[PDB]
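Okay, so here's the structure we're looking at.
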Amino acid sequence: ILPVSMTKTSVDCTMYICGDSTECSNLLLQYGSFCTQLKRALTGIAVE
Amino acid sequence: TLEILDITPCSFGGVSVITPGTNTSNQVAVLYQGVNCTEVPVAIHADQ
């Protein structure tokens, strides 16, 4: 028995940490591309 | 006034776009993850 693949998971960073709050999103983009890096990293796992 | 109302979310931040390459063409196809084709106008509030 040999595992071949995991389960792909994708997360929306803005929705995860700033729920239903536009003011939170106004502060999130101030942090920078930290959210983008996490999303891009999971994309490579998913396509792998 | 005592009145029970359902709250359907209208914030779908996850959109996947299929492009054949800007150089090749501008035509694009949009994919929504895990949604019916009837709730798309409600989910992304296409009216606004």
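Here Swiss-Prot sets the residue numbers for chain B, with the shown residues being 581-628 in order.
Placement of Cβ uses the backbone N, Cα and C atoms for every residue, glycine included.
Here is what Swiss-Prot says about this protein:
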- B:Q613 to H: In strain: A23.1 (VARIANT)
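Cβ-based neighbour count (10 Å, all protein chains) for B:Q613 (variant position) stands at 9. DSSP assigns B:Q613 (variant position) to coil in the three-state reduction, placing it in neither a helix nor a strand.
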